[PDB]
Amino acid sequence: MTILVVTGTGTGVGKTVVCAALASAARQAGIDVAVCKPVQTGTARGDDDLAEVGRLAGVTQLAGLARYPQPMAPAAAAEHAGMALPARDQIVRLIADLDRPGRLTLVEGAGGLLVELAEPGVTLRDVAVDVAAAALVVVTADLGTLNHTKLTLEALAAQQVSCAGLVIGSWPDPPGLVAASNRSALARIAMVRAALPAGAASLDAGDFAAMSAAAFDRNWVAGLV
Amino acid sequence: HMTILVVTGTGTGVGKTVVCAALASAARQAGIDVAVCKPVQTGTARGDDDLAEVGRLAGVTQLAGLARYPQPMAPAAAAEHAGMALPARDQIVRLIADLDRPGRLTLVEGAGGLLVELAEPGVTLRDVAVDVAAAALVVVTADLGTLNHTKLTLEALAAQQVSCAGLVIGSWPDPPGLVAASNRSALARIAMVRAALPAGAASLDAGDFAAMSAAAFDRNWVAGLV
Amino acid sequence: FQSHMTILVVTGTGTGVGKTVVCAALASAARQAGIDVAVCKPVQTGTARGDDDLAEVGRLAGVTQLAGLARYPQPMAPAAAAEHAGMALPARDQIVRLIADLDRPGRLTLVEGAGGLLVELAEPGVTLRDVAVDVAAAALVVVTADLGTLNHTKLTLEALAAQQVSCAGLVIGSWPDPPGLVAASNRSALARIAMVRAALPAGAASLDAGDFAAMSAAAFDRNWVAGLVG
Amino acid sequence: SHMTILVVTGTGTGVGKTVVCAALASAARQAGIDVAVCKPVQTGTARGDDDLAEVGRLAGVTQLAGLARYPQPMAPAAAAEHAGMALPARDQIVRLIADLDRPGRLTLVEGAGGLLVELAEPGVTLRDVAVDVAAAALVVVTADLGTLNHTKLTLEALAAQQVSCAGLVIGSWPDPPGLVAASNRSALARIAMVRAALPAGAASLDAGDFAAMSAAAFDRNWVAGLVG
Ligand SMILES: C[C@@H]1NC(=O)N[C@@H]1CCCCCC(=O)O
Ligand SMILES: C[C@@H]1NC(=O)N[C@@H]1CCCCCC(=O)O
Ligand SMILES: C[C@@H]1NC(=O)N[C@@H]1CCCCCC(=O)O
Ligand SMILES: [Mg+2]
Ligand SMILES: [Mg+2]
Ligand SMILES: [Mg+2]
Ligand SMILES: [Mg+2]
């Protein structure tokens with residue numbers, strides 16, 4: 001089994017693009033890639049993180065269980081619809097079924113690590129434990145990332161989930177004073193696996209793929225499977 | 001014990017997706033929990049997304065899928081163009097068996113008609129229904145040619161002892177015409193017609209869709225499904 | 001030395017798929033190999049709209065040995081076209097006899113269905129597939145290259161096999177120029193489930209007798225056509 | 001120590017830690033409690049920031065104790081680096097706090113940013129200081145999207161070092177709360193006690209109105225019992 005949960009320090013942090021960028025680099029090295037997003041909120045607004053990964057990295061095994069119209073935490077969205085979340089069992093078997101020899105499976109949750117994905121109080125962290133996934137955590141390069149990062153790293157270490165490293169979801173065009181010290185700081189805390197250019201999400205499939213193959217150590221990511 | 005309905009059709013573009021939405025809505029209004037699974041979806045560059053359709057029309061949130069292909073082709077063809085295999089038989093059967101729970105109606109939509117390959121190796125919605133002991137609902141047109149495609153699909157169900165839950169006419173013309181009205185009578189002679197959905201139902205808003213759907217099915221038959 | 005005719009029931013995945021133009025083209029390819037050809041249309045509907053598949057074949061292939069039986073004015077399924085006209089459907093026996101009367105050694109006889117395989121041609125629920133069992137015909141099935149073709153053809157093949165009516169192969173009734181991606185992958189997929197005997201160019205039904213004749217000779221494998229009757 | 005000491009942390013910078021110190025200081029004062037407020041590490045002076053100064057202005061407290069002050073509104077380590085300065089020593093922060101020691105006193109200690117922000121070398125945080133001085137922790141949160149994750153993360157970092165949690169406070173509550181805000185409050189009250197939710201705009205009130213808002217914001221029995 002070769003599963004990696006892609007969590008992050010919160011929502012709107014670059015987890016989806018990182019999913020796409022890793023997917024579209026694992027491919028370039030001839031790795032088969034599936035992406036799972038069990039619970040997707042904000043559909044009335046057009047949120048579809050699976051589609052975005054399909055467009056950007058071309059992945060095709062794109063799996064999901066539940067979608068809620070309202071753009072809030074899954075449990076909030078669920079209850080503003082009057083309809084439960086999936087069960088831990090649905091989410092765990094779904095992911096585990098996705099796994100193939102030679103295949104990288106990426107799981108994006110919703111928001112940060114301890115967001116409730118299933119009933120009762122089940123998180124991406126419980127999922128990772130049950131599928132023996134390592135975790136890749138996506139972080140901003142902005143004010144607050146160090147605290148949010150350390151706080152996520154500890155919460156992972158507390159259930160003995162491996163961090164496979166960090167990825168800056170957006171790295172500034174003019175690279176900034178805060179951002180630069182933040183990167184030096186993060187780098188001393190953990191292995192920073194990639195830093196994605198700031199506009200990577202709005203590139204075209206060829207752009208993105210040259211971007212992605214440049215973003216990651218071909219050696220670390222081939223060694224994932 | 002399981003309450004899954006496979007929702008199949010005589011082909012692609014006959015109303016399977018709108019029928020799942022209408023059945024789901026009618027079931028929801030009867031107080032039944034509904035899950036909809038579409039394991040494989042093609043045409044994601046056309047912008048095709050049936051689960052999204054079902055969500056908007058019927059408000060179902062338990063919407064499960066496994067794969068999505070950009071090219072508007074049969075799943076196996078889409079897969080081959082992309083260089084990326086289809087899901088696996090047991091992947092589909094377990095997804096579906098996991099969705100299922102007591103009092104819940106789980107609906108499964110395939111890609112195109114009954115015999116389209118959805119999984120490897122050479123697996124169809126019919127094979128899946130066998131594995132899961134699901135009856136199949138058959139969506140038909142009202143147009144010239146429906147009797148043959150319909151009879152042909154009903155024989156394929158019977159060949160593997162998958163039950164027919166009945167037919168639904170996915171789009172009913174206004175005004176009908178001589179063919180449609182004749183086909184409607186002729187369809188009713190070979191199978192129970194659970195509903196005939198009015199043409200253009202797919203463009204209705206959720207509130208309009210709900211009222212149409214409550215009226216399209218017999219609540220007793222829907223309630224009985226569970 | 002075949003002492004009786006070879007009968008092919010030419011069915012389709014539906015109506016409008018090119019059955020008639022395929023009969024016409026095979027009749028033509030076979031006449032050019034020295035085989036005498038009869039074409040039979042036991043149930044013709046839509047005659048009040050000018051539908052006449054037998055006349056179409058004579059126009060295109062010059063075939064003159066043309067056998068019909070039932071003609072209903074309304075363009076609908078046989079059973080409904082008959083009811084509308086206050087007529088009845090013919091009997092199974094009348095159909096089989098229409099066919100058996102055409103018998104000569106080494107003749108190729110083509111029987112064009114109305115619509116696809118399981119259309120009711122005689123009461124009660126008698127189809128072209130039961131006719132084929134009665135006259136020991138192999139089936140030639142006409143398919144499109146369009147979306148939906150693989151399901152419809154697999155459906156048609158499986159129903160044939162259920163009564164042990166053997167398959168003589170597939171014919172694409174209209175083949176586009178050039179083919180897009182769906183068409184090209186449909187043809188490859190179709191060639192994995194069965195022998196694809198030919199793929200008539202889009203607009204074949206529209207050629208001159210002389211053009212149509214050239215087309216039909218190029219369309220089929222001559223060794224297949226030649227072995228049809230011996 | 002003879003004092004009771006509460007560290008006031010948050011899910012980040014800009015959540016209302018300062019105005020919650022102000023508000024609790026004003027509520028504690030009105031209950032007859034001697035209050036001191038302490039800010040060991042202050043950044044952002046270039047922008048105009050003085051959290052100690054702001055507390056005096058809002059609440060009227062005069063026992064304010066500060067130590068390190070940096071110009072740039074960056075994390076303390078980066079702020080100090082940019083200024084060519086050091087971070088304070090650990091025993092310094094602890095001294096600053098101990099020296100406020102008086103029987104009967106409520107001492108509030110505001111962190112810089114969130115809980116795991118480095119205040120002293122090497123990676124000494126408000127959490128480590130809380131243990132040093134036997135302080136419970138008050139957690140200031142937003143009612144915005146992302147709050148549930150950030151507070152659970154914080155709550156569990158406290159428990160991991162057996163730092164007692166004195167409760168949550170929402171730093172800014174919108175009168176007419178949207179759907180998310182209302183949902184977020186109900187969910188926060190499930191995982192811990194919400195001691196107060198300060199009206200949005202609390203920090204631009206005059207002293208008299210700020211005192212009356214503060215006495216209303218908190219349960220006076222809880223406040224009075226912090227020095228118990
Ligand atoms: C010859 C008639 N004219 C026409 O265009 N099609 C009719 C014959 C097709 C019958 C198809 C019946 C069905 O399967 O529904
Ligand atoms: C679901 C997919 N969307 C679409 O446009 N057609 C596909 C349906 C499958 C049809 C397969 C074509 C055939 O059977 O030949
Ligand atoms: C996916 C939904 N769309 C969106 O804009 N954010 C939601 C996800 C984030 C949930 C954060 C819950 C919390 O931590 O409070
Ligand atoms: Mg995302
Ligand atoms: Mg559909
Ligand atoms: Mg014809
Ligand atoms: Mg402050």
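So this one's X-ray crystallography, 2.3 Å, going by the header.
Placed from the backbone N, Cα and C atoms, the Cβ positions cover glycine too.
Sequence-distant neighbours of A:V13 (CTP binding site) (same chain, 6+ apart, CB under 8 A from its CB) are A:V138, A:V139, A:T140, A:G169. Per Swiss-Prot, CTP binding site is recorded for A:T11, A:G12, A:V13, A:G14, A:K15, A:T16, A:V17, A:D49, A:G169, A:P197, A:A198, A:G199, A:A200, A:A201, and the stated evidence type is experimental evidence.
The Cβ of A:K37 (active site) has A:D49, A:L50, A:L62, A:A63, A:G64, A:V107, A:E108, A:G109 as same-chain neighbours under 8 Å, each 6 or more residues away in sequence. According to Swiss-Prot, the active site annotation covers A:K37, on the basis of sequence analysis.
A:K37 (active site) falls within neither a helix nor a strand when secondary structure is assigned with DSSP, and so counts as coil. Residues or ranges marked as substrate binding site in Swiss-Prot: A:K37, A:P38, A:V39, A:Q40, A:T41, A:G144, A:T145, A:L146, A:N147.
Feature annotation from Swiss-Prot assigns ATP binding site to A:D49; the stated evidence is sequence analysis. The 10 Å shell around the Cβ of A:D49 (ATP binding site) contains 21 further Cβ atoms across the protein chains shown.
In the shown protein chains, 25 other C-beta atoms lie within 10 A of the C-beta of A:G169 (mutagenesis position). Record note (Swiss-Prot) on the mutagenesis of A:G169 to N: Decreases affinity for NaHCO(3) 3-fold, for CTP 1.8-fold and for GTP 3.8-fold.
According to its DSSP assignment, A:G169 (mutagenesis position) is in a strand.
Taking the C-alpha positions, the distance from A:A200 (CTP binding site) to A:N147 (substrate binding site) comes to 25 Å. Within the set of binding-site residues A:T41, A:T145, A:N147, the entry lying nearest in space to A:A198 (CTP binding site) is A:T145 (CA atoms).
Candidate binding-site residues A:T11, A:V13, A:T41, A:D49, A:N147, A:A200 yield A:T11, A:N147 as lying near chain D, with Cβ-Cβ distance under 8 angstroms.
Sequence-distant contacts of A:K15 (CTP binding site), defined by Cβ-Cβ distance under 8 angstroms and a gap of at least six in the same chain, are A:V6, A:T7, A:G8, A:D49, A:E108, A:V138, A:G169.
Binding residues for substrate (A:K37, A:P38, A:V39, A:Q40, A:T41, A:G144, A:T145, A:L146, A:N147) extend across at most 28 Å, taking the greatest CA-CA distance.
Highlighted here are the binding-site residues (A:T11, A:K15, A:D49) whose C-beta falls below 6 Å from ligand 4: A:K15, A:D49, in sequence order.
Take the binding-site residues A:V17, A:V39, A:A198, A:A200: by the count of other Cβ atoms within 10 Å of each Cβ, the lowest one is A:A198. Taking the binding-site residues A:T11, A:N147 in turn, the residue surrounded by the fewest other Cβ atoms inside 10 Å of its Cβ turns out to be A:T11.
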